[PDB]
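To start, the structure itself, in structure tokens.
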Amino acid sequence: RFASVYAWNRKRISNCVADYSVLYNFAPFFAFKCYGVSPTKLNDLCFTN
Amino acid sequence: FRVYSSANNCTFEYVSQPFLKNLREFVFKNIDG
């Protein structure tokens, strides 16, 4: 399933080995935009939350 | 008992397995986060 906009969900990912390679999730994305960070350099940067 | 206080609002995750003439020595420190 998923959720609505008025009650959009928020999942906290703070303890994981991040396999940022979710490009398999329907690769033909209609909108794949990045703000504040570039597309691929994203995979090799650390963050708190 | 099981619930210590009324509210408990945290989203941390750190699990491990049992840390279990029975001297159980422990040393606690907090440095460099």
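Numbers here mean position along the shown chain, with the first residue as 1.
Every residue, even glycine, has its Cβ placed from backbone N, Cα and C.
If you check Swiss-Prot, you get these features:
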VARIANT   A:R1 to T (Swiss-Prot position 346)  In strain: Omicron/BQ.1.1, Omicron/XBB.1.5, Omicron/EG.5.1
VARIANT   A:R1 to K (Swiss-Prot position 346)  In strain: Mu/B.1.621
VARIANT   A:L23 to I (Swiss-Prot position 368)  In strain: Omicron/XBB.1.5, Omicron/EG.5.1
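Within 10 Å of the C-beta atom of A:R1 (variant position) sit 2 other C-beta atoms, taking all shown protein chains into account.
Annotated pair A:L23 (variant position) and A:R1 (variant position), C-alpha to C-alpha distance, rounded: 20 Å. For A:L23 (variant position), the count of additional Cβ atoms within 10 Å of its Cβ stands at 11 [all protein chains shown]. Mapped onto three states, the DSSP output places A:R1 (variant position) in coil.
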